[PDB]
Amino acid sequence: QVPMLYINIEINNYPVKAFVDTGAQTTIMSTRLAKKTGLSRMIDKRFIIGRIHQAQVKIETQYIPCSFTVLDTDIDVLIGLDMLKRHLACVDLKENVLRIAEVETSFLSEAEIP
Amino acid sequence: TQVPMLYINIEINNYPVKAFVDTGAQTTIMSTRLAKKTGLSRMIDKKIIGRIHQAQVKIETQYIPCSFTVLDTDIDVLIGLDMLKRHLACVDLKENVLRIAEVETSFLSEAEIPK
């Protein structure tokens, strides 16, 4: 009960379903997604497995600089409060749509949810 | 590079409460401590944990029905996606305000945040 919040995003052209978590301190990308997208080579292991500082995430028709902390997990991408605030977003549950940057994308349906 | 989490003021059986707004949480939670203090623990549908089906939560000037899962935790009230969807809210990070039910309230500053 209670379908979680997800949005569609593209990283290096790879389509991804991202979980929107306001209770999370930082945005995260899975090691395997970093691999698949080729972002593995840009992982700053300056010490969790490393951090990708300003990758270009695509949401709708806009590329936005998002920072990810790479972790070995089943969740490919977790949009945290840190990134939610940076791009002054609005989690509109009434309109069931996410508004981030200068764009506005919808929340995946129960089915389209991973 | 820290960021203050999302909290808002609410009242439960008249007691002021700093509540955490977590879209990552499926279920809204109320601590055993708060439940016992406010007395809502007597409505708990079950070591005082269980389920509160209906409770009037005051946000700004409106009283709205909410359900809680009472667990022994530190956070006194964690508002989950379940209640954020039930009351068709909007987590406006541009204005640092929460629009829920037929009301609008702002988030607490790092100073107001519980610790």
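The residues of chain A that appear here are 200-246, 258-324 by Swiss-Prot count, in order.
Header entry for method reads X-ray crystallography, 2.3 Å.
A Cβ is built for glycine as well, from the same backbone N, Cα and C atoms used for every other residue.
The active site annotation in Swiss-Prot covers A:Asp220 and is backed by a curator's inference. Record note (Swiss-Prot), mutagenesis A:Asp220 to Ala: Increased protein secretion most likely due to reduced catalytic activity. Cells are larger and clump together. The unchanged residue is displayed.
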Modelling gap (11 residues), A:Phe246/A:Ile258 Cα distance, angstrom: 9
DSSP-derived structure type at A:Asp220 (mutagenesis position), helix or strand or else coil: coil
